[PDB]
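**Student:** Take this structure, written in C-alpha cells, and hold onto it; I'll ask about it next.
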Amino acid sequence: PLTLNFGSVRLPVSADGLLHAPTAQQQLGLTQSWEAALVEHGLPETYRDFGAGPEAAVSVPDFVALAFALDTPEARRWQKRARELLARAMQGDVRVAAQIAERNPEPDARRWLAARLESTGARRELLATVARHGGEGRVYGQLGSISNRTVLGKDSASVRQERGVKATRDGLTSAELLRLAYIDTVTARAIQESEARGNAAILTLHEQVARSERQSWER
Amino acid sequence: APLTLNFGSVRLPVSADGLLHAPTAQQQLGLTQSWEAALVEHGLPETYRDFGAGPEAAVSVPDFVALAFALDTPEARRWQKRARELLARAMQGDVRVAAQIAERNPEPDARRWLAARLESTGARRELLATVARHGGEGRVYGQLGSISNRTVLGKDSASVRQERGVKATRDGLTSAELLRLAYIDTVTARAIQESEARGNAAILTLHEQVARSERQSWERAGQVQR
C-alpha cells in the first residue's frame, strides 16, 4: 500500500510521496553513492520508512529533475516519457488521464474526477444550447460567473483569487461540482423548452434557475 | 470557434482536429526565425490549416514538443520544464491534470469513456454514510433509493426496473437522470448536516423535501405540470 506503478516499474513511496531512493537509483541507472549524487545534483539528504526501517528517500520531482540531469541509458527512458506526456496531455489523450486517475489509489481523487466530468458535460451542453439560441460574446462567461456566485456564496472573481485558483471548476469539492453541473443542466433544459433567444434572455433565465437552486439553503 | 489549448494563461490556437498555429508556437518557442527556415532546420512538412483566419502555417502537437526539446531559447526552456512537471504530476497520480486533459479533448465520448472507467461520484454513498452517522433506520436503502427514483425518473423503482431491463436502477439511466439522483443525495446529506437531523423522521423528511424541491425545479425548467 505504498507504491507507484508504471507498466512494469514499481516505485515504493513514503506516506508523504517520497520515493525509495535505491529503487529510484536503479530506475535512473544511478550507480553513484547516494551522497555523491546528492552533492552533484543538488538534492537533500533525507530518509523515510518504507516498511523496512529508515531508508534513503528522494522526492518524485527530485527523481524527475535527476532523470534530466543524468544521461544514463535508463534515465533517458524517463526523459522520453516526459516529452511524450507533454504531447499526449496537449492533444487530449484521455488514456493518459485514465492512467493518472487509476494510479492514485485514493477514492476521493477518482470521485473528484467523476464530479468534475459531470461539471464538464453540463457546461458543454449549456454552451451548445446557449450558442444555438443566440448567446454571444460575454454571455458564456457571465453564465459561468452566475453559476459560480450561486454555489460559492461570493462572486466568482473574488472567490477564485481568494482560493488561489485560476479556473474555478478546478478547485471544487464533489458537492460543489454537482451543484454547478445540476444548475447548468437545468438551464440548458430551460433554454431548450422555452426557446429563450438572445444574450439578455438567456442570462435572465440562468439567473432564475441559479437563484432558485440557491434558495434550497432553507432545507 | 477560436479553438485553443490552455495551460494557465497559455493559449494555443488550433484547427478543429487539434493542430497548432505555427506563428503562435514561434512566440512560445522564442523563434524570430522565419517559419520556412525552421521547416528546413527541423525536418518539418510544409503544412497549412484553417484557423478561422484563412490558411496559416501549422505545426502538429508532437512537432511543437519536439521543437521545445530541440530549442534552447528561454521560452522553449519553460516548455521543457513543464514537461518535467507533468511527469512528476502524473507519477504522483495528480487527477486534476487528468481533468485538464479530458477538457482539452472536445469530443464528448472522451468524457463518457473516462466516466465509464471511473467510480461514480459517490453521492449515494455519502448520503448513506451521513444517514448512518445519525439515527436513520436499519433499512433506509430501499427508502432513499425509491424516494429519489420516483422524483427524477417519474416512476416507481419496480416500474423503472421493468421498463428498461434493469437490475440496479442506474444500469439503464441517462446522465441527466444520474446527475439529478446524485444531486438529490448531495443536497440531502447537506440538509441533514445543516439541521443536524438525528431522528429518522427528520432525515427522511429532509430527503423527500429536497427531492420535491428539485422535482418542482425540473418541472419548471421543462415547463410541465402533471
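Numbers in chain B come straight from Swiss-Prot, and the residues shown are 4-229, in order.
Cβ atoms are placed via backbone N, Cα and C, with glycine included.
One entry in Swiss-Prot concerns the mutagenesis experiment B:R14 to E. Its note says: Exhibits only one DNA binding site, no longer retaining the low-affinity site, and shows reduced binding to the high-affinity site. Among the sequence features in Swiss-Prot, the mutagenesis site B:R81 to E is noted as follows: Retains two distinct DNA binding sites similar to wild-type DdrC, with a high- and a low-affinity site, but shows a reduced high-affinity DNA binding site. Where Swiss-Prot documents B:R142 to E as a mutagenesis experiment, the accompanying text is: Retains two distinct DNA binding sites similar to wild-type DdrC, with a high- and a low-affinity site, but shows a reduced high-affinity DNA binding site. According to Swiss-Prot, the mutagenesis experiment B:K158 to E carries this note: Exhibits only one DNA binding site, no longer retaining the high-affinity site, and shows highly reduced binding to the low-affinity site. According to Swiss-Prot, the mutagenesis experiment B:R164 to E carries the following note: Exhibits only one DNA binding site, no longer retaining the high-affinity site, and shows highly reduced binding to the low-affinity site. Swiss-Prot gives this note for the published mutagenesis B:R167 to E: Exhibits only one DNA binding site, no longer retaining the high-affinity site, and shows highly reduced binding to the low-affinity site.
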**Student:** Reported as an integer number of Å, what is the Cα distance between B:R142 (mutagenesis position) and B:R167 (mutagenesis position)?
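**Tutor:** About 26 Å separate the Cα atoms of these two residues.
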**Student:** List only the single closest residue to B:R164 (mutagenesis position), chosen from the mutagenesis positions B:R14, B:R81, B:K158 by CA-CA distance.
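**Tutor:** Out of the listed candidates, the nearest Cα belongs to B:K158.
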**Student:** Distance check, please: Cα of B:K158 (mutagenesis position) against Cα of B:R167 (mutagenesis position), rounded to an integer number of angstrom.
**Tutor:** 12
**Student:** Determine, to the nearest whole angstrom, how far the Cα atom of B:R14 (mutagenesis position) is from the Cα atom of B:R81 (mutagenesis position).
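**Tutor:** Here the two Cα atoms are 14 Å apart.
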**Student:** Return only the integer: C-alpha distance in Å from B:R81 (mutagenesis position) to B:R167 (mutagenesis position).
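**Tutor:** Just about 53 Å between their Cα atoms.
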**Student:** Using Cβ-Cβ distances, find the residues under 8 Å from B:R167 (mutagenesis position) that belong to the same chain and are at least 6 apart in sequence, listing them in sequence order.
**Tutor:** B:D174, B:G175
**Student:** Please name the residue among the mutagenesis positions B:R14, B:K158, B:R164 whose C-beta has the most neighbouring C-beta atoms within 10 angstroms.
**Tutor:** B:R164
**Student:** Could you check the mutagenesis positions B:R81, B:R142 and say which one's CB has the most other CB atoms within 10 Å?
**Tutor:** B:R81
**Student:** In three-state terms from DSSP, label B:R167 (mutagenesis position) for me.
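**Tutor:** In three-state terms, B:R167 (mutagenesis position) counts as helix.
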